[PDB]
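Q: One structure, pasted below without further comment.
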Number of protein chains: 2
Amino acid sequence: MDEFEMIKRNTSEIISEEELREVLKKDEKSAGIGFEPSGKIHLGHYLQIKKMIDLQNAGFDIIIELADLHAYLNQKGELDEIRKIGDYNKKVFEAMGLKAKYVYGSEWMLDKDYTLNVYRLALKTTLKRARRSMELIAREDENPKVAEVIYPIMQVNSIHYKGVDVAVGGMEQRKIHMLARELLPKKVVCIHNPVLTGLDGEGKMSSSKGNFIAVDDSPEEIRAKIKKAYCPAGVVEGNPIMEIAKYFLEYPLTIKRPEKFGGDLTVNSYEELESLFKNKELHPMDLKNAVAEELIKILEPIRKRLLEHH
Amino acid sequence: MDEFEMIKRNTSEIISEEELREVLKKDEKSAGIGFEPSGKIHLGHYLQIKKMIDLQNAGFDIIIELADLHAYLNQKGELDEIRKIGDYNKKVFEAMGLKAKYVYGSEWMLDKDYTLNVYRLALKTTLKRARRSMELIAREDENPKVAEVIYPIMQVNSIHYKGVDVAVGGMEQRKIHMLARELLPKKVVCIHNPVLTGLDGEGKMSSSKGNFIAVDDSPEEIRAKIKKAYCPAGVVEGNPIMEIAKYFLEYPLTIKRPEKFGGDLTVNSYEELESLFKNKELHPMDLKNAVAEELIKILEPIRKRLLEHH
Ligand SMILES: N[C@@H](Cc1ccc(NC(=O)[C@H]2CC/C=C/CCC2)cc1)C(=O)O
Ligand SMILES: N[C@@H](Cc1ccc(NC(=O)[C@H]2CC/C=C/CCC2)cc1)C(=O)O
């Protein structure tokens, strides 16, 4: 793999590939991603941080926004409490192996120049357009607030105000990214990561839906969560156990199982694992056993770094 | 009339009368009103400035916001052009006899504290509530912008940020004023003036609908506008000529007409004029003749002050 293929690996879409090839030529190039401070950091965050590490290995200067005002507008609580949670997320991100520039959005979202462009962008953004970009982001509210439509123009304005070359995020951010590419004079290259399925197979993995694996979960907690996880035999779509093996596990992958069930099975790639699973040649119980133990080894250095603080 | 009755004269509603009686007791008390800069100042503006003069005579410190950012959000053009029009409106307001503190909204709408409370108010204002408050204010747009819902929270935030005791405006501002009384810790006393009917009787008098009488219109232009004005005999509702006589003319009012049509008619009050008009005892042509000539005498000092600048 070259540097472009390393960045494209395990992404849902790149907007666009030709524009990304331009950015890779530059000596200096920045990539940014924002997270609303979350009480628990799960594999969804780890997947995005792993992609930010790929960009860092490719010569990108990484910037991480601890989006305190975004979480405040999205009804996550008060600013002072949101900020201390964001400081906890920074420690977890650094424990993941990401050395970057962690900044709070409120450090620039109150500048007069930034605020003035918020009003300019509001003139160019329709209410229907702004609401459509927040369908997969806005916190559930039977009575949507004006803050829901201010949210997307704040994220577009930050991209313009700070001038990153590449913006990274889940597929739920694509409509906001499509709006930034239409309204801003400099088009930002967008890298969109897949949205992990919840452990119960119903919806996406969310910190507020209790269907996630936290990066600092104990080994016994990981084994129990995977044991109860949705993993129908032969079904790869919507299977969170297969997603974990595709996006986090390293290959070759040695699957250990008793001799009475076929003996240990070595798989050199995820495409080989998917083939063994579609035609029921690998049982979900054996898949869950290997995925749980390998994921525990993956997250052990992260949980250890966090346990050392106590 | 006492000071309360002087303020209540020719107003549509006061929210509330008991709260206004509290404010009148204070030595210091401020009243504010905002205008989006308009290329032409008509009787609708004069009606509100006359009410601000009443408050000034009652001991109020008057503040006038040349709402440049409001007009910018409401699609009135660019900021630099909007500001020079606002400076022209200040000259017209001063020519009307109002000596007050004329301030541009952008002088405080970019402060970090003001902007921060805009986001707080956005958390408490629903999109349906904000859109309902802008139905009679927002510029016609088949594709409403996010700026339409930012507009009402900017006006509510200014009331809180600058701390006026009384807010004045037309009846179209009542929903925004109702929102400010719900969300702000200090409830502002709201004085709402009637909305003048257009000269054609279709809709309200607007600077963009060409159904207005400008305060600096020439006498011949005033006579022609009134001659073509909607003024059905016996109909008082929606009659702009009767509105002008009620809100601008002084009484007793001597109506001059030929002897062959009843001779000159002296009316001591508008209620007497309305009685003579409902039962066709005063012809619309004679009403238009007297209203035009008296309105010309009313606006002569204003047009003269403006003509002297040339
Ligand atoms: N909307 C997202 C949250 C989010 C996503 C992105 C942003 N921030 C950004 O887009 C930043 C990122 C770091 C770079 C800063 C310079 C400019 C852009 C803020 C919040 C979600 O739903 O998780
Ligand atoms: N929405 C109105 C325009 C408008 C109305 C009011 C305001 N401003 C105000 O409410 C100001 C007025 C002067 C006092 C300033 C201190 C605080 C309040 C700004 C714009 C319309 O449609 O004409």
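Along the chain as shown, residues are numbered 1 onward.
Positions of Cβ are set from backbone N, Cα and C atoms, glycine also.
The ATP binding site annotation in Swiss-Prot covers A:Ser207 and is backed by sequence analysis. The note that Swiss-Prot attaches to the published mutagenesis A:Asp286 to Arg is: Decreases the rate of aminoacylation with wild-type tRNA and increases aminoacylation with amber suppressor tRNA 8-fold. Decreases affinity for wild-type tRNA and increases affinity for amber suppressor tRNA. Quoting Swiss-Prot on the mutagenesis of A:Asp286 to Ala: Decreases the rate of aminoacylation more than 10-fold, without effect on tyrosyl adenylate synthesis. For A:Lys288 to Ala, Swiss-Prot lists a mutagenesis experiment annotated as follows: Decreases the rate of aminoacylation more than 200-fold, without effect on tyrosyl adenylate synthesis.
Help me see these features in their spatial surroundings.
A: Packing around A:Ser207 (ATP binding site) is summarised by its Cβ count: 16 other Cβ atoms lie within 10 angstroms of its Cβ, all protein chains included.
Following the DSSP three-state reduction, the secondary structure of A:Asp286 (mutagenesis position) is helix.
In this view, A:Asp286 (mutagenesis position) is surrounded by 19 other Cβ atoms within 10 Å of its Cβ, with every protein chain counted.
Proximity of A:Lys288 (mutagenesis position) to non-local residues of its own chain (separation of 6 or more, Cβ distance below 8 Å) is seen for A:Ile226, A:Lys227, A:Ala229, A:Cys231, A:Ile241, given in sequence order.
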Q: Three states by DSSP: which one describes A:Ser207 (ATP binding site)?
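A: A:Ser207 (ATP binding site) sits in coil per DSSP, no helix or strand.
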Q: Distance between A:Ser207 (ATP binding site) and A:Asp286 (mutagenesis position) at the Cα atoms, whole Å?
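A: Pair distance, Cα basis, whole Å: 27 Å.
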